[PDB]
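Visitor: Provided herewith is a single structure, encoded as structure tokens, for subsequent inquiry.
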Amino acid sequence: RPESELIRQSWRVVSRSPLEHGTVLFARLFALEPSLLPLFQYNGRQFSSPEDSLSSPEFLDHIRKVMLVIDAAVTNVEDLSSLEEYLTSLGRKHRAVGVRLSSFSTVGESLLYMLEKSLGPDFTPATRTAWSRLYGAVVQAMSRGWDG
Ligand code: HEM
């Protein structure tokens, strides 16, 4: 694939600072859909404001976990079928925590925002389309967790 390289190459830059970059993704996510904030329940407590999430080690660890699932996708960008069962179960888990499947569209936009901001002029149309396809494929596999 030509897309596989666009994804690989762009991901190298991000993977140098995945927390800083995932922090943009999540700051953007809560700016777009603050109703996701309460889903991050650590010590039975809700974050009141998005900046609260940034002070939580568990939340920042979830940022790193997200970035690693993306890294797993990138590693398998040629054959995602190898992540299908893991991603189905990841879907099922997020269903269980309360995340609606539709919120994963917002996450995709936040991922694309983060890549735009980091890559600036290197975030070409082809690069955007490539990520959109990969992210879509990830979410398609996760959606199996919502049993459909
Ligand atoms: C709607 C946005 C999302 C919310 C509200 C959310 C929320 C959560 C929560 C509450 C957990 C369990 C607590 C934790 O381990 O931190 C979790 C686990 C996790 N999330 Fe997310 N998540 C979201 C998106 C994502 C995405 C996009 C990925 C990766 C693509 C991801 C990867 C993970 C992983 C790897 C775990 C560990 C699951 C396990 O095996 O127990 N999350 N998420």
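All chain A residue numbers match Swiss-Prot; in order, they span 3-150.
Method of determination (from the header): X-ray crystallography, 1.6 Å.
A Cβ is built for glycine as well, from the same backbone N, Cα and C atoms used for every other residue.
Feature list, courtesy of Swiss-Prot:
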type	residues	note
MUTAGEN	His64 to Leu	Improved binding of dioxygen and carbon monoxide to the iron atom
BINDING	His64, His96	heme b binding site
Visitor: Identify, in sequence order, the residues in the chain of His96 (heme b binding site) that are 6 or more apart from it along the sequence and have a CB within less than 8 Å of its CB; answer 'none' if there are none.
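Guide: The list for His96 (heme b binding site) reads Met144, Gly147, given in order along the sequence.
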Visitor: In sequence order, which same-chain residues at least six apart have a C-beta under 8 angstroms from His64 (mutagenesis position)?
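Guide: Residues satisfying the criterion: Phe42.
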